[PDB]
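Input: a single structure, listed below in structure tokens.
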Amino acid sequence: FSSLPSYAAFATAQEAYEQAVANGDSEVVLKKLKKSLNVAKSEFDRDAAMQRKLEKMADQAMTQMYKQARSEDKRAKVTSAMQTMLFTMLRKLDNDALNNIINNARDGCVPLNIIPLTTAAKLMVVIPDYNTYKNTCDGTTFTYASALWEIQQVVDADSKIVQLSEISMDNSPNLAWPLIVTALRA
Amino acid sequence: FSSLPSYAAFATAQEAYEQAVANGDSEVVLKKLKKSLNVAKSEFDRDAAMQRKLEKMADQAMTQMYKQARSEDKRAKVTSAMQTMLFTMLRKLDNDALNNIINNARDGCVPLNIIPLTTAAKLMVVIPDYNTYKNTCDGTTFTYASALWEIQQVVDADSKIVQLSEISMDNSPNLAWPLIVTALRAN
Amino acid sequence: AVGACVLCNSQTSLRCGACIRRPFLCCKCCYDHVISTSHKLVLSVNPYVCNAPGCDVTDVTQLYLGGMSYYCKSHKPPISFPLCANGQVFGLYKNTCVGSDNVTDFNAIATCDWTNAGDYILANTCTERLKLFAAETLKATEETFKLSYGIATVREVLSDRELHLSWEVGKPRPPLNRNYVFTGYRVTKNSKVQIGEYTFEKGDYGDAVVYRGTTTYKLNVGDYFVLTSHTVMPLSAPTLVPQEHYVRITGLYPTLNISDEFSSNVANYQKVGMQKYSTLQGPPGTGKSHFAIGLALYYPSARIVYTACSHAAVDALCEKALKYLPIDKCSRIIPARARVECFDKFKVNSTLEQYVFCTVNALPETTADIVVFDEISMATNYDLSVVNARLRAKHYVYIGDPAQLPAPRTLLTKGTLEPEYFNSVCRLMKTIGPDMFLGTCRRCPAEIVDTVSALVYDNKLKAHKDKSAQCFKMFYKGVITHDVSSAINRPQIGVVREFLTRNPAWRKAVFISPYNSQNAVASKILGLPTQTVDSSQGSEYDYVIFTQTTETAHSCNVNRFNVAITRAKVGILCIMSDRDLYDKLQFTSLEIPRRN
Amino acid sequence: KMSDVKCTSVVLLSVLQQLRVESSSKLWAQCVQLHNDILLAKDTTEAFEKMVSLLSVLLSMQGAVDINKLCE
RNA sequence: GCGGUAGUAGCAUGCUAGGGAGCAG
RNA sequence: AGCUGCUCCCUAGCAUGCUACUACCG
RNA sequence: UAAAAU
Ligand SMILES: [Zn+2]
Ligand SMILES: [Zn+2]
Ligand SMILES: [Zn+2]
């Protein structure tokens, strides 16, 4: 602290005492330098002790409003930060088994149930367009989740069976397309 | 801080002191009217700092009796609530069946564990798997607690209805498995 | 209490309180707005006033930050800072502030009066943020102006619902329509409590006005009816989402063999799905609306929602939907208001119906696959933001024609609004080009399409459906019995009086007039169920009866003439004051005693 | 490398739970068991199998807009 | 020059009251 | 949504204690 | 001075 008003008065008082102690004058006129200088150390230290408390209420309001703002913005964005965190960590993981199903899933090829692990349960995945059908179904083997599944039943949106030999480039425009391929793991 | 018997005394003392400082005649003036901020601030200490605690203690007394009033209202609210609960709970039991079993007690008191056994009018079975449903509530009427109960409304963990036609053995692996069969007492 | 600046989207906490909508502004932007405008009030975490008891100085540019509060210079503490200093104002996040130099257009929007064409002309050529700002502030200005109207009280009781009122003298009386409502309060000595809302109707003679009460409180002599105002909710989503293209059809799966009646629309049905949003502009009564349900069944599994700003429009297109689609169709229009009621189909509370029909202000917040907003020539940027906020879908499709009717915009009283500036999507359709074009009449007589295409459009219409029966006797219209600013002329009705029964087979025509009150005069001495030219626009009938007024700038509007004549099947008539429109008119001239 | 997949499985189950997946007891039981079994794994090749099985649950329903969060 | 009370400012301790968070059985 | 035990941190009040300097008396 | 809102 410094530039406070009463600091001027206290500074002039102690400068007057500097002058008196350099001159070495009278001691009874020195009763003006401890009956009017000690009046300064209390005309000031009661105005320096009223910005020391304001300067503390400022801090304990600042440090509280800050966290009251954040601690509330944090809770108003969980359903959208959790997802970005999830996919950041997934991309960083780097595993082709997951990258395959994620990419596939981008281009509307999702599964319809939990991918099973047994060497014999079923998997039913959707296939929306032909250019998808080519890259994955070569004959009767299905390449999903970095494995090989033997295709057993294709069935279009008609909910009626489609023959596997009927699916090709030319005759494609006729099938209700989003299909549901069913298969079993190798 | 303003309209007290001491502020005006200090005011007139320092007014006389103003007159005496504008004069500046003798050192007796200086002494006798420096005895005017030396005598008029004790009263400005007492009757201007004392009542700075009067308001303190009055306001804390006020807040304490505020909180006591609120804490005496919440008591009334909770006792009304629990009285309502007690009186709405008995409006479900005063069957003549309960009086029938109490009047046969050779004393007037009966174990508690048998009252819902012999006087309730609704049973609820919770069944883990199909093999247990087979042995217990199989069909649409079964017998338990020496009485004959009849099934109506069957639900599942998600609490969505189920018909007894779906509860077969090959369709069993397609339901939320703890089923909750609610039956009534049929005579 | 924190947000984003309206110009540069930086962090801030300052609002220019003198502006009606209280928009967030950053430091530099608030300084620029307040150094050049009469707006000099600011509000941060707490208002910026001189916190000395008894002082009321509020100009920010002269206030000073003191101890835990802001102080006048007269009431300044020994230690303090000036708030407005060095080209900025003091708020949160001061040294991380970005200053956009759109303060010119911002001040234009903030201090304008929406009275001359320049205000709307600049409302729809700024950035999207300023676009939404101008939209909500304009609606706010209009509905707060509505407060300056007059008030009415009782005068004497005459019946149970037709009585005599007293409008307060000296201030404008509001128009008399069933959407201008006043809440009624009785003030006895003592006793000033609500008695209900009311909507009125001027019946058969003066000064009587039949009325409709929200509850049967028996009206006395001491009550009054004061108009109840409305509030405005701020916007969030933009007017139109940014476009994305694709290389293959996404989300939608076509068909091959259903109802080739929509034949020429297939290649266009694909182009709809291979984009993010597209527009179809169409001359009056062509393949529009038809196209909507055509694409609807072309993509059968596709969830689709339909919308328009005018009730009669959504209802007429719900009818045209009923004509073709599985039912399996609902029109979630309105639970129980807009007292001119509508459909008779299903539900307003389910939102699993594959086909939902409603009006913009009453949309529920649903997911969809296609949103077919209809007649964009009648909507404003406000409404477009409303739809883009409530719904999200995959594709968007807008259908309309800027050459027809715009939004009324009551307060504008000098200049003209070209369709380019009706809203955002009309601009888009006329700046680069409707990205989808269809233009030849299916509906109304070939000759009248020749008439309309001869005048509003350069001639580019053809169709079928020929004669007969069209007439324009240039009919003198007598006394303009003008109670409200909506015109009334019954000597003109002397022609349906000249043709009441001599039309022995012309029994189900449709009567439309530019003025609402003279149309209630068609509801005064009755000939047939009548409509307005605004409740038309997306509605078609067989034979049409029409009455005008004097050659006011109102009825003389060529666009309302367009949307009045182009809504028939094979017959119409035009009874016009007519200085040169019967020199526009391509029909057979008739006279008043010419009944054969 | 296994700590990576364990923390990722924590984040995945939390997302699934935020998407109201515990409204169907069968699905929630399946995911809960896959999660607790991943956390107790002790060789990083079983964990990835159960992680692909667990992520299939999120890839099934259409509530998370995958093409957007895959802006890379 | 010192004893007594009455003050302000500063300091330490201790105790009550209130709130937040961490570990253990 | 439990019963305990220990520890850190922040705030408030009071009295006590301590010290400095100012006013009244002895 | 035209449409018309849990
Ligand atoms: Zn302003
Ligand atoms: Zn800014
Ligand atoms: Zn001031």
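Numbering, chain C: per Swiss-Prot, residues 5325-5920 in sequence.
Per the header: electron microscopy, 2.9 Å.
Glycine is treated like the rest: Cβ placed from N, Cα and C.
Record features (Swiss-Prot):
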- C:5325-5437: domain 'CV ZBD' (DOMAIN)
- C:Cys5340, C:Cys5343, C:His5357, C:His5363: Zn(2+) 12 binding site (BINDING)
- C:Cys5374, C:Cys5379, C:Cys5396, C:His5399: Zn(2+) 13 binding site (BINDING)
- C:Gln5412 to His: In strain: Iota/B.1.526 (VARIANT)
- C:5581-5762: domain '(+)RNA virus helicase ATP-binding' (DOMAIN)
- C:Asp5584 to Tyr: In strain: Epsilon/B.1.427/B.1.429 (VARIANT)
- C:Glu5665 to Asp: In strain: Gamma/P.1 (VARIANT)
- C:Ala5692 to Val: In strain: Theta/P.3 (VARIANT)
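Known features from Swiss-Prot, placed on the structure.
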{"residue": "C:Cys5340", "record": "Zn(2+) 12 binding site", "DSSP (3 states)": "strand"}
{"residue": "C:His5363", "record": "Zn(2+) 12 binding site", "DSSP (3 states)": "coil"}
{"residue": "C:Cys5379", "record": "Zn(2+) 13 binding site", "DSSP (3 states)": "coil"}
{"residue": "C:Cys5396", "record": "Zn(2+) 13 binding site", "DSSP (3 states)": "coil"}
{"residue": "C:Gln5412", "record": "variant position", "DSSP (3 states)": "strand"}
{"residue": "C:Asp5584", "record": "variant position", "DSSP (3 states)": "coil"}
{"residue": "C:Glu5665", "record": "variant position", "DSSP (3 states)": "coil"}
{"residue": "C:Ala5692", "record": "variant position", "DSSP (3 states)": "coil"}
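Of the chain residues outside the Zn(2+) 13 site list C:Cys5374, C:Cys5379, C:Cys5396, C:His5399, C:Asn5375, C:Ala5376, C:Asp5380, C:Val5381, C:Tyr5395, C:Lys5397, C:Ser5398 have their Cβ within 8 Å of the site's Cβ mean position. Within the same chain, residues at least 6 positions away in sequence whose Cβ sits under 8 Å from that of C:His5363 (Zn(2+) 12 binding site) are C:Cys5340, C:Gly5341, C:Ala5342, C:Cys5343, C:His5357, C:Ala5434, C:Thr5435. A Cβ distance below 6 Å to any atom of ligand 1 is met by none of the recorded positions C:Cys5379, C:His5399, C:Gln5412, C:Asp5584, C:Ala5692. Excluding C:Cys5340, C:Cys5343, C:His5357, C:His5363, which define the Zn(2+) 12 site, the same chain contributes C:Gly5341, C:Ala5342, C:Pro5347, C:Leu5349, C:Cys5354, C:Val5358, C:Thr5361, C:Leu5365, C:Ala5434 within 8 Å (Cβ to the Cβ centroid), listed in sequence order. Within the set of recorded positions C:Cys5343, C:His5357, C:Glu5665, no residue has a CB atom less than 6 Å from any atom of ligand 3.
Within 10 Å of the C-beta of C:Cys5343 (Zn(2+) 12 binding site) we count 21 further C-beta atoms, all protein chains included. Neighbour list (C:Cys5379 (Zn(2+) 13 binding site), Cβ cut-off 8 Å, at least 6 residues apart, same chain): C:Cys5396, C:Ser5398, C:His5399. The DSSP secondary structure for C:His5357 (Zn(2+) 12 binding site) is helix. With a 10 A radius on its CB, C:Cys5340 (Zn(2+) 12 binding site) counts 25 other CB atoms from all the protein chains. Distance from the CA of C:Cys5374 (Zn(2+) 13 binding site) to the CA of C:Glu5665 (variant position) is 55 Å. Rounded to a whole value, the Cα-Cα separation of C:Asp5584 (variant position) and C:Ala5692 (variant position) is 26 Å.
For the recorded positions C:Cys5374, C:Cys5396, C:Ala5692, counting C-beta atoms within 10 A of each C-beta gives the highest total at C:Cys5374. Summarising the environment of C:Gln5412 (variant position), the number of other Cβ atoms within 10 Å of its Cβ, over all protein chains shown, is 20. The binding-site residues examined here are C:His5357, C:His5399; by Cβ neighbour count within 10 Å, the least packed of them is C:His5399. Looking at C:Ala5692 (variant position) and C:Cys5374 (Zn(2+) 13 binding site), their Cα atoms lie 53 Å from each other. Note: the Cα of C:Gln5412 (variant position) and the Cα of C:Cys5374 (Zn(2+) 13 binding site) are spaced 19 Å from each other. There are 10 other CB atoms within 10 A of the CB of C:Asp5584 (variant position), with all protein chains counted.
A 10 Å cutoff on Cβ-Cβ distances gives C:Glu5665 (variant position) a total of 12 other Cβ atoms nearby, all chains included.
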